[PDB]
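Beneath this line is the structure, given in structure tokens, with notes to follow.
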Amino acid sequence: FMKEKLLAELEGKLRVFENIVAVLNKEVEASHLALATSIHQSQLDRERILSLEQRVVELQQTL
Amino acid sequence: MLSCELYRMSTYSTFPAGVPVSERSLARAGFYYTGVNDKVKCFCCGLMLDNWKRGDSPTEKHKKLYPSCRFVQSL
Amino acid sequence: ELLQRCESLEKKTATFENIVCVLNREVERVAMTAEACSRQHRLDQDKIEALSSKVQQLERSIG
Amino acid sequence: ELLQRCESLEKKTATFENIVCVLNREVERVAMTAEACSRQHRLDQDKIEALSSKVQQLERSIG
Ligand SMILES: [Zn+2]
């Protein structure tokens, strides 16, 4: 009986594949969080920018 | 067949969150997950390491704490 | 034996296909929101340069 | 029936290897990108802090 031995072979490989994919899944997620965080701080950062432009235009006009 | 690195990685499905180092560089550094906490093990020399601080280098820590490792010598 | 092995594996196999399906989709969403993150940076980097340019002109104006 | 079902399987899992192998590249690459996005952002913020410092100084040098 060697076809049941094939099938065993497959089941095991498939376990490895599914575990690796689990990890990959985790990796992608950490990326998403690092990213969504960076993107958020950069909204507050564009606020400081527009504030700075205004502050700076002010200085241009009392000179 | 898949690389020994990948097969090592596949041991990390049950790795905790909050750990400052990726299961990727941990596997690339020659360690598989021991199943206990954040503890990994070199298949080859058998060095075990845990409590990983922010910005650790898994590779450097393997070369330093066991320069004799056959694996850590090819890496 | 072999019948139930194959039936079982046909399930685990479909399971694997499902995980991979979703993982791929998320890689794509991460890839896209990184393209966008870097488009915004390109837009603010040019605003910064414009500020740094206007701030230098001013500083020179007064010592 | 069952002979063809088995053949479909060893064909499927054969292809599963290259799928994983590709995903592993793509996930690494994307992680990479996101990382470089965070990094780039951090440099901008530092540029904003600097521009911000300089405009406080001008405001104190003027009014
Ligand atoms: Zn070792």
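Numbering, chain C: per Swiss-Prot, residues 267-329 in sequence.
If you're wondering, the header gives X-ray crystallography, 2.8 Å.
Cβ coordinates are placed from backbone N, Cα and C, and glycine is handled just like the others.
Recorded in Swiss-Prot as a mutagenesis result, C:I285 to A carries the remark: Strongly reduced interaction with BIRC3. Neighbour density for C:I285 (mutagenesis position): within 10 A of its CB lie 15 other CB atoms from the protein chains shown.
Sequence-distant neighbours of C:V288 (mutagenesis position) (same chain, 6+ apart, CB under 8 A from its CB) do not exist here. Quoted from Swiss-Prot, the note attached to the mutagenesis of C:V288 to A states: Strongly reduced interaction with BIRC3.
Cβ neighbours within 10 Å of C:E292 (mutagenesis position), excluding its own Cβ and spanning all shown chains: 17. The mutagenesis experiment C:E292 to A is recorded by Swiss-Prot, whose note states: Strongly reduced interaction with BIRC3.
Of the recorded residues, C:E292 (mutagenesis position) and C:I285 (mutagenesis position) place their C-alpha atoms 11 Å from one another. The DSSP secondary structure for C:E292 (mutagenesis position) is helix.
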